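See structure below.
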Amino acid sequence: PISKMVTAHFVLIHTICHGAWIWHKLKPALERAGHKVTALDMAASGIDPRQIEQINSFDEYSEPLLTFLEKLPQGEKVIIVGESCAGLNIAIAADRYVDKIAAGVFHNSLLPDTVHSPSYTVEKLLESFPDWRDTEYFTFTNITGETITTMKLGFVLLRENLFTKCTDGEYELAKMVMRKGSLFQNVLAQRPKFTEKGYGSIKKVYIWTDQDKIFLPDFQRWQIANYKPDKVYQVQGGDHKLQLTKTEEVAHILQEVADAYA
Amino acid sequence: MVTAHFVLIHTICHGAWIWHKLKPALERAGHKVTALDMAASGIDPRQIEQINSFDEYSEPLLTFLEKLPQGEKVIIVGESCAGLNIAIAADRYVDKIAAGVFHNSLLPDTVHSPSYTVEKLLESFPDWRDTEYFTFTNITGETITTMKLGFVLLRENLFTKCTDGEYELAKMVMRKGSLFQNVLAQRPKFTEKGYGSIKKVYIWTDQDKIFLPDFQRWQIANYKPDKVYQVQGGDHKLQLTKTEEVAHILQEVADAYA
Amino acid sequence: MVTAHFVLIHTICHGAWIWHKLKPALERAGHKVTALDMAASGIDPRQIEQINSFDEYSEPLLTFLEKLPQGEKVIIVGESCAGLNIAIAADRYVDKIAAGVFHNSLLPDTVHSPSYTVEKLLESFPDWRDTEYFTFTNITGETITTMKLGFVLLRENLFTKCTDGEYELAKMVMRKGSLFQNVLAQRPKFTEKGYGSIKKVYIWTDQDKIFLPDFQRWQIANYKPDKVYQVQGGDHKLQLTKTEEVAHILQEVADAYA
Amino acid sequence: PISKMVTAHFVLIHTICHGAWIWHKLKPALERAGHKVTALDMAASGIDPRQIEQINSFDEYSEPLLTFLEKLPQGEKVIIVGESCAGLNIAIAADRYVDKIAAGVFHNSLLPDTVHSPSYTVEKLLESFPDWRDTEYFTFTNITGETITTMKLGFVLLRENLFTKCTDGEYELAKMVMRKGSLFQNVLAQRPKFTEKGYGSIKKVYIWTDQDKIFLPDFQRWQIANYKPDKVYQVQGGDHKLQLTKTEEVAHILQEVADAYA
C-alpha cells in the first residue's frame with residue numbers, strides 16, 4: 001500500500017564474561033544495510049580496563065551503556081540489542097533513558113519484568129540450567145559487604161552449550177578473550193524492581209532459537225509467557241550465539257525491528 | 001609428520017586473538033598450540049604504563065618457557081614486532097627452543113643493537129597515518145612512547161585483505177602498545193650463543209602493506225635466515241588471509257626441527 | 001587484660017614501618033599485631049599510578065580481612081588519612097571488626113560524602129609547604145593528584161618532636177601517595193550498618209602540627225566517637241613520640257571491645 | 001705536633017635485601033660531626049621501584065652507586081662505606097671511578113681482592129656460614145640465560161644472626177622493609193677480576209666485631225689475612241649491624257678515616 005524501510009542506530013550489548021567482540025560479524029552485516037552500530041564493552045568485559053572485583057552491582061557493570069546513552073544527542077534514539085544476561089542491562093538503561101530507546105531486542109536473552117525482583121529471571125535461568133559444567137566460581141566482598149560470586153566459564157560449557165554450532169575460529173576466539181563475570185544475583189535480589197514508566201514502556205522484541213543449549217526452550221518459552229514481548233522471532237537452527245551462527249538472519253530480523261520502531 | 005608444540009606470539013597492541021584461525025588449523029594436524037597474551041595486550045590485566053621495557057613486555061612468554069617441562073622444546077612463531085620477543089626469549093632459553101619463525105616480522109641480529117630493525121622499519125614506513133601517540137615516564141625515568149593504532153592504518157595497512165569480521169574484531173580488542181625503542185637502543189645486543197644459535201625461518205608476502213617488500217628483503221639480506229618462505233598474495237596478517245598456507249609451512253618447520 | 005589482634009594502618013606515602021616501635025610495645029603485652037603496607041606504600045611492589053581509588057589503595061587491608069579466620073575480630077588502628085581505610089574496611093567487614101581506633105586521623109562520617117573530612121583538613125591546613133604534586137589519569141579517565149611530601153613539612157609538621165633517627169628513616173622510605181579526593185567526592189557515603197555501627201576510639205594530641213587542634217576538635221564535634229583519649233605533648237606521630245601511651249590506650253580499647 | 005680534623009662526604013651502601021634505611025642512625029650521627037652523607041638504595045632494595053627479577057648482575061644491581069659517582073663534581077671525592085655484601089659494590093665502583101674515591105670502608109663486609117674471581121669471598125662466606133636457617137630461596141633466568149638465586153632472609157636468621165643485639169624497634173623495622181636479594185654468585189664467577197689500577201689502588205679500612213653472628217671471626221680474619229687492609233678497626237661487642245648497635249663508635253672511627261684519607 002505504502003512500504004517503509006528505516007535505518008537505525010543499534011547499540012549491541014554482550015553478556016557477562018564476554019565483550020563487544022561477540023558482535024564482530026553482526027556489526028558489519030548491519031552496517032552493510034546502512035545502519036549505524038555501536039558495540040560496547042561493559043565494565044570488566046572485553047578490553048575494558050577494570051577488573052570484576054572492583055565492580056559492585058549489575059548497575060555499575062552497566063556504566064558504559066548508561067554513559068553512552070547520557071551522551072546521545074537530543075532526539076536521537078537507539079535500538080539496544082542484548083544477548084543472554086544483557087536483558088538486565090536493557091532494563092537498567094530503560095529506567096534511566098526511556099526517552100532514548102526506540103526498542104529493546106532480547107537475543108537468547110533474559111527478559112526481565114517489572115512485577116518481580118530484578119533477580120527473578122536469573123533464579124529461573126538457574127532452575128532451568130543449574131549445572132554450568134566445568135565453570136569455576138570465586139567470590140569477593142563488595143563495597144557494602146555483599147558476597148559476590150564471579151565465574152570463569154568452562155571451556156566444555158563454552159564448546160557444547162554456548163558455542164555449539166560455531167566455527168572453530170569462533171570458539172577459539174572465545175577462549176582467547178573470555179573473562180570473568182558475575183550475575184550479581186544477590187545484589188539484584190536487593191534491587192528496586194524495574195519501573196513501569198521506564199523499562200515497562202519500551203517496545204520489546206524477543207529473538208531466540210529452540211536449538212539453544214544453555215537458555216533452553218523451556219526457559220525461553222517460560223520467559224515469553226511470563227512477560228509477553230511485542231514481537232517474538234524464532235530462528236530455526238543455529239545455537240546460543242545466533243549473531244555468529246545465524247548473522248544474516250539476525251540482521252534481517254533487526255531490519256524489521258528498525259522498520260517497525262526506529 | 002612431526003607434531004610439534006608451537007608458541008604463537010602476537011605483535012604490540014594485539015593479543016593472542018590474532019591467532020584464533022591459525023591455532024585450530026594447526027591443532028587439526030595434531031600439533032599442540034599455546035597462544036599467549038604479552039603484558040598489557042589482549043586480555044592481560046596490566047596496563048602499558050606499568051611495563052618498563054620490551055623484556056618486561058615479554059614476561060608471559062618467558063614465564064611460560066620458564067615452566068616448560070624439562071626436555072620439551074617449542075617452535076615460537078612471532079608476527080611483526082614479535083621477532084624481538086623471539087630474540088629476548090632465545091637468549092634466556094636457547095635450550096627450550098626448536099626454532100624461531102618470523103611471520104612478516106622484525107628479524108633482529110647480534111651485530112647491531114636490539115633497536116636496529118625498529119629503526120629500519122620506521123625508516124621504510126615513517127608515517128603510521130592516523131595512529132595516536134602518548135608518553136609516560138617509566139620507573140627508571142625513561143620516557144616511553146605508546147601508541148593507539150589508527151583504524152585507517154588497521155584497515156589499509158595491517159588488515160588489508162582481511163574479512164570485514166576480522167577487521168571489526170581487530171577494532172573491538174586492539175590495545176595500546178609500545179616499541180620501547182629507546183630502551184632497546186640501550187639494551188645489550190642479542191647473544192650469539194642464545195639467539196644467534198637458534199634455527200630461523202622467515203615467512204612473508206610481498207603484498208604486506210606495512211612491512212614493505214624492500215624492508216623485508218633488506219632484513220633477509222642483513223641477517224640470513226635458515227629458510228625463507230614467501231606466500232603469494234594475502235596481506236600483513238597472513239595467519240588470517242593465508243591461514244592454511246602458514247599452517248603448511250609450520251608443518252615443514254616441525255618436520256625440519258622438533 | 002584482654003589480649004587482642006590489632007591491624008595497624010599507616011597513612012598515604014608512609015608504610016608499615018611507622019609502626020616499628022608500636023608493634024613490639026603491643027606484643028610485649030601479649031597482643032597479636034599485623035602491620036600492613038597499603039598499595040604502592042612501604043615496600044609494596046605497585047606504583048601509585050596503577051592505583052585508581054582509595055578503595056583500591058585499601059586492598060591489602062581488605063584482603064587481610066577477607067582471609068581472617070571465621071569468628072576472629074580485630075581492632076584496626078589508623079593514623080592520619082588511614083581513617084578512610086577504616087571506614088572502607090568497616091563497610092565491607094563490619095562483622096570482623098571489634099573497633100576502629102583513629103590516631104591523629106581523619107574521622108569520616110555517614111552523613112556527608114567520603115571526601116568531606118579531606119576537604120575540611122585542606123581547609124585547616126592548606127599549604128603543605130615543600131610537598132610536590134603530580135597527576136596521572138586513572139583507568140576510567142579521572143585525573144589523580146599524587147604528592148611527594150616535602151622534607152621540611154616532614155621535619156616540622158609530621159615528625160615534629162621525633163628523634164633524628166626516626167626523621168631520617170622517614171626520608172629513607174617515604175613514597176608518593178594520593179588522597180584520590182575527587183574519586184572520594186564521587187563515592188557513595190559510608191553506610192550506617194557498616195562503618196556507622198563500628199565502635200570508634202579517637203586518640204590525638206593538641207601538639208599535632210599538621211592535624212591542628214581546631215580541626216581535630218571539629219572532627220570530634222562533627223561525628224562523636226565512643227571514646228576520645230588526648231595524649232599530652234608528642235607530635236603527629238604519637239606511635240613514635242608517645243609509644244607507651246598509645247600502647248596503654250590500646251590495652252584499654254582491647255579491654256573495652258575484644 | 002700538627003693535628004688534623006677533616007670533614008668528608010660519606011656514601012653509605014647497604015647489603016643485599018636491605019636498603020638505605022639501615023643507615024638511619026649512622027647518617028644523623030655523621031651529620032652531627034659536620035660530614036655530608038649520602039645513603040643510596042641499590043637496584044630492587046629499600047624503596048627502589050625495580051624488582052630483583054629485572055636485575056641481571058651485581059654490576060647492574062650497583063647502578064645507583066655508579067650513577068651517583070658519575071654525577072659527582074670535578075675533584076669531589078667520597079668515602080664509600082659498605083656493610084656485608086656491599087664490599088662488592090665498592091669494588092665495582094672503584095674499577096669505574098677510582099678518581100672519586102678517597103677510601104673504601106668495609107663494615108663487617110666482604111673484602112674482594114684482584115687476584116681471585118669476584119665471587120671468591122662469597123664462596124668463602126658460604127663455606128664459613130652455609131646454613132641461612134629459615135631463609136627461602138627462589139630463582140629466575142636472567143637476560144643471557146643464567147639461573148639467578150634470590151632469597152627472602154628468614155626472620156630467625158634476622159633476629160639471631162644479623163640483628164642479634166639490636167633493639168626491638170630495629171629488628172621490627174627490618175622485618176617491615178626487608179626485600180629479596182641476590183648474591184648473583186654465578187654471574188660474579190663469570191666476571192672479570194677487579195683491577196689493580198682501580199679497585200686495587202683504593203685505600204681500604206676494615207671495621208668489624210668478633211661478636212658478629214653471620215660474618216664469623218674465622219671468616220673475617222681470613223679476609224683480613226687474604227687481602228691486607230690499610231687499617232683494621234675491631235669494635236668490641238655489638239653485632240653484625242654495628243651501625244645500629246655501635247653507631248657512635250662507628251662514627252668516631254669514620255672520623256679517623258676522614259682525617260687520614262679525605
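Don't overthink the numbers, they just go from 1 along the chain as shown.
Here the Cβ of each residue, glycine as well, is placed from N, Cα and C on the backbone.
If you check Swiss-Prot, you get these features:
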type	residues	note
ACT_SITE	D:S84	active site, proton donor/acceptor
ACT_SITE	D:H240	active site, proton donor/acceptor
BINDING	D:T15, D:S84	2-hydroxy-2-methylpropanenitrile binding site
BINDING	D:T15, D:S84, D:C85	acetone binding site
MUTAGEN	D:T15 to A (Swiss-Prot position 11)	95% decrease in catalytic activity
MUTAGEN	D:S84 to A (Swiss-Prot position 80)	Loss of catalytic activity
MUTAGEN	D:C85 to A (Swiss-Prot position 81)	No change in catalytic activity and substrate affinity
MUTAGEN	D:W132 to A (Swiss-Prot position 128)	Slightly reduced affinity and catalytic activity toward acetone cyanohydrin but increased efficiency on mandelonitrile. Acquired ability to use 4-hydroxymandelonitrile as substrate
MUTAGEN	D:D212 to A (Swiss-Prot position 208)	80% decrease in catalytic activity
MUTAGEN	D:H240 to A (Swiss-Prot position 236)	Loss of catalytic activity
> In whole Å, how far is D:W132 (mutagenesis position) from D:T15 (mutagenesis position) when you measure between their Cα atoms?
Replying inline: 15
> Can you tell me how far the Cα of D:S84 (mutagenesis position) sits from the Cα of D:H240 (mutagenesis position), in Å?
Replying inline: 8
>> Helix, strand or coil by DSSP: which one applies to D:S84 (mutagenesis position)?
In response: strand
> Do any of D:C85, D:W132, D:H240 (mutagenesis positions) have a CA within 10 A of D:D212 (mutagenesis position), and if so which?
Replying inline: D:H240
> What count of other C-beta atoms do you get within 10 angstroms of the C-beta of D:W132 (mutagenesis position), across all chains shown?
Replying inline: 16
> Which residues does D:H240 (mutagenesis position) neighbour through Cβ under 8 Å, counting only same-chain ones at least six apart?
Replying inline: D:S84, D:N108, D:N161, D:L162, D:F163, D:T164, D:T209, D:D212, D:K213, D:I214, D:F215
> Rounded to a whole number, what is the top Cα to Cα distance in Å among the residues the record ties to acetone, namely D:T15, D:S84, D:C85?
Replying inline: 6
> Excluding D:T15, D:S84, D:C85 themselves, which residues in that chain have a Cβ inside 8 Å of the centre of the Cβ atoms defining the acetone site?
Replying inline: D:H14, D:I16, D:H18, D:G82, D:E83, D:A86, D:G87, D:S109, D:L110
>> Cα-Cα, whole number of Å: D:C85 (mutagenesis position) versus D:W132 (mutagenesis position)?
In response: 15
